[PDB]
There are 2 protein chains.
Amino acid sequence: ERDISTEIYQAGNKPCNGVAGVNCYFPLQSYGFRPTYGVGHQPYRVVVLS
Amino acid sequence: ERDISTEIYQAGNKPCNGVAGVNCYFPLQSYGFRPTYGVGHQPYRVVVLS
């Protein structure tokens, strides 16, 4: 199931769709790839075959 | 079980009741936690739940 999401994930009982600075957090983050990270942050050429 | 050991563990034939250094070591060794180390040498804080 390929899924796409943009809306802000909520962590409380209140409604939350686009409010920031509250317990709601963004469900995505951007990768940082540099040679200073050995194994923890390194890109890989992984391809799954079914 | 919970063990609190302060005496010297013996690893030879002479009784290491209070003498260490020649054939016996202190059983407690502190962790080496450096921020300049790799990802696999970082202090992870872990809790149990049974």
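Residues 465-514, in that order, are what chain A shows, numbered as in Swiss-Prot.
Technique stated in the header: electron microscopy, 4.7 Å.
From the backbone N, Cα and C atoms, a Cβ is placed for every residue, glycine too.
Features of the protein shown, as given by Swiss-Prot:
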| type | residues | note |
| --- | --- | --- |
| MUTAGEN | A:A475 to V | Increased resistance to neutralizing antibodies |
| MUTAGEN | A:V483 to A | Increased resistance to neutralizing antibodies |
| MUTAGEN | A:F490 to L | Increased resistance to neutralizing antibodies and human covalescent sera neutralization |
| MUTAGEN | A:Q493 to Y | Reduced host ACE2-binding affinity in vitro |
| MUTAGEN | A:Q493 to N | Reduced host ACE2-binding affinity in vitro |
| VARIANT | A:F490 to S | In strain: Lambda/C.37, Omicron/BQ.1.1, Omicron/XBB.1.5, Omicron/EG.5.1 |
| VARIANT | A:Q493 to R | In strain: Omicron/BA.1, Omicron/BA.2, Omicron/BA.2.12.1 |
| VARIANT | A:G496 to S | In strain: Omicron/BA.1 |
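Taking the features listed in Swiss-Prot, we show where each one sits on the structure.
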residue	record	Cβ neighbours (10 Å)
A:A475	mutagenesis position	11
A:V483	mutagenesis position	12
A:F490	mutagenesis position	11
A:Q493	mutagenesis position	7
A:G496	variant position	8
Distance from A:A475 (mutagenesis position) back to A:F490 (mutagenesis position), taken between C-alpha atoms, in Å: 11
Which one is it: of the recorded positions A:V483, A:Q493, A:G496, whose Cα lies the shortest distance from the Cα of A:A475 (mutagenesis position)? A:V483
Pairwise Cα distance for A:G496 (variant position)/A:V483 (mutagenesis position) [Å, integer]: 26
Rounded Cα separation (Å) that holds between A:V483 (mutagenesis position) and A:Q493 (mutagenesis position): 17
